[PDB]
Amino acid sequence: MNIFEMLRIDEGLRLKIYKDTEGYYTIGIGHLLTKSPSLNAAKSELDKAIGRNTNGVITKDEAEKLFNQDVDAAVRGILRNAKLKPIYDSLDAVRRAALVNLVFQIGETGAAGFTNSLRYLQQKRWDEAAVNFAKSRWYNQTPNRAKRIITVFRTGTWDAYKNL
Ligand SMILES: [Cl-]
Ligand SMILES: [Cl-]
Ligand SMILES: [K+]
């Protein structure tokens, strides 16, 4: 198990433009195209992203290319965010992956907004962090996924992704 396999489990893989849990145009492995309700606008972002005139459908290889970029970007951003870097540095590799996952899903801003939960993580108060994380729109809108992430933050093990 690793960040790529983990996010591949959580985001799935679709080669045609689809809408994410929030209703936004996405493709590949959770690659958000735009928040716009315009399909054309999403298609234009996709073409820009891939570098070719696509027609809304991409190859697996292309999808993975975007995904690698996305993961890398998620990590890069964590490292440039003063609210998150210290948390990230304080964690072991498995818990860091959970944090990357969260940021990939909700964005840096959204993630850095979990100030109190992050602080408990920093203090290594596992169970308390877990309880706290659940008190959020994030958890309520995507409870299955949030549960998984939370268990990883709580235990520092990949058990929750074992079997998916
Ligand atoms: Cl991009
Ligand atoms: Cl979910
Ligand atoms: K998805």
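Numbering starts at 1 and runs along the chain as displayed.
Going by what the header records, the deposited coordinates were determined by X-ray crystallography, 1.5 Å.
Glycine residues also receive a Cβ, built from the backbone N, Cα and C atoms like all the rest.
Annotated features, as they stand in Swiss-Prot:
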- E11: active site, proton donor/acceptor (ACT_SITE)
- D20: active site, proton donor/acceptor (ACT_SITE)
- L32, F104, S117, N132: substrate binding site (BINDING)
- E11 to A, F, H, M or N: Complete loss of enzymatic activity (MUTAGEN)
- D20 to A, N, S or T: Complete loss of enzymatic activity (MUTAGEN)
- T26 to E: Complete loss of activity at neutral pH; covalently bound substrate (MUTAGEN)
- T26 to H: Facilitates transglycosylation more effectively than hydrolysis; covalently bound substrate (MUTAGEN)
- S117 to V: 50-fold decrease in enzymatic activity (MUTAGEN)
- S117 to F: 10-fold decrease in enzymatic activity (MUTAGEN)
- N132 to I: 5-fold decrease in enzymatic activity (MUTAGEN)
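Here the features listed in Swiss-Prot are placed on the structure.
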residue : record                 : Cβ contacts under 8 Å, 6 or more apart
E11     : mutagenesis position   : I29, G30
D20     : mutagenesis position   : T26, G30, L32
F104    : substrate binding site : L7, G30, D70, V71, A74
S117    : mutagenesis position   : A129, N132, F133, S136
Where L32 (substrate binding site) sits in the secondary structure, as DSSP reduces it to three classes:
strand
Can you list which of these recorded positions (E11, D20, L32, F104, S117, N132) have a Cβ closer than 6 Å to ligand 3?
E11, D20
For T26 (mutagenesis position), what is the secondary structure by DSSP, using just helix, strand and coil?
strand
Please work out the number of neighbouring Cβ atoms within 10 Å of the Cβ of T26 (mutagenesis position), leaving out its own Cβ.
21
What is the biggest Cα to Cα gap, in Å, among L32, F104, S117, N132, the residues listed as binding substrate?
27
